[PDB]
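*Asks:* Provided herewith is a single structure, encoded as structure tokens, for subsequent inquiry.
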Amino acid sequence: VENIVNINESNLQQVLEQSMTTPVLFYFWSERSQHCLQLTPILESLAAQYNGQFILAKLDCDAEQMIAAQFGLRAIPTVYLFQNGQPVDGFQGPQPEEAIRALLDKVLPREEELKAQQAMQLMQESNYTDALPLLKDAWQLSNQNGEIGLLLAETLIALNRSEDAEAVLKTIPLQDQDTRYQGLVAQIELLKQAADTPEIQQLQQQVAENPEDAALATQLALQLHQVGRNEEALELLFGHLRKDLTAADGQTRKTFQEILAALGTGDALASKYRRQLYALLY
Ligand SMILES: [Ca+2]
């Protein structure tokens, strides 16, 4: 309905009780009035611009005289803002477009809330790829608000970015560490445990004991890669390459390159490392 309702006998109470969550801007107007002529275009174009953020509710004062008298109407035009069932602000007369913003600006949700709401819907539709940029933006804007943090972390997990999700979960304030947080943490914990293999543990010990042995570290990097611990695998190999490009008789570089190939050109971690490798080699 372009978010504009003409009010009559049948929809006054139904929109008065729809103000319970959606802000309603009642617009008392007349086709007779020169104040309305340049308020109406300002008002409608904001209705369509905000798209369901508020309802512009027009009451034709010539057509609906009973309802207008019951509003206490004293001038045309009059606009009143209705929320939680109740009138909360308004004005009589015509006004600049930024005056009307000021009015709207108080009651309308913040950009990060709007983005978080859109992302929540996309998450519901299992569209995590599109939720992610909105959640990144909303999280930043909100100064890393914990509830948005939880959405972002869940979205990162679904996109197989558990390390990034874990970093976001580290930021969640203690008061927000409730059932949803616990569930995400438990998921990350089980993932880390599942990737913490006996074979990796004994290689990690052996590397600790002989940190210069590039062939050992390369073995370990391979087994880390195979359980998805790529940040660790690449960091470990690259450290060896920085010391010696021919490390483990060429094998360190070869394994490093083979891992980057296996991650594919769409992987952001692999892309970082490709660029670092080129600068190192040449
Ligand atoms: Ca260089």
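Chain A is numbered as in Swiss-Prot; shown residues: 3-284, in order.
For all residues, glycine too, the Cβ spot is worked out from N, Cα and C.
Here's the feature list from Swiss-Prot:
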- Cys38 to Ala: Still fully activated as a holdase by HOCl; when associated with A-63 (MUTAGEN)
- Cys63 to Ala: Cannot form mixed disulfides with its substrates. Still fully activated as a holdase by HOCl; when associated with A-38 (MUTAGEN)
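So that I understand the layout, could you describe where these features sit and how close they are to other parts?
*Replies:* The Cβ of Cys38 (mutagenesis position) has 20 neighbouring Cβ atoms from other residues within 10 Å, across all protein chains displayed.
Sequence-distant neighbours of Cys63 (mutagenesis position) (same chain, six or more apart, CB under 8 Å from its CB) are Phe30, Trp31, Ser32, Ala70, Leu75, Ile78, listed in sequence order.
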*Asks:* According to DSSP, folded down to helix, strand and coil, what is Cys63 (mutagenesis position)?
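*Replies:* Note: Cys63 (mutagenesis position) is coil by DSSP, not helix or strand.
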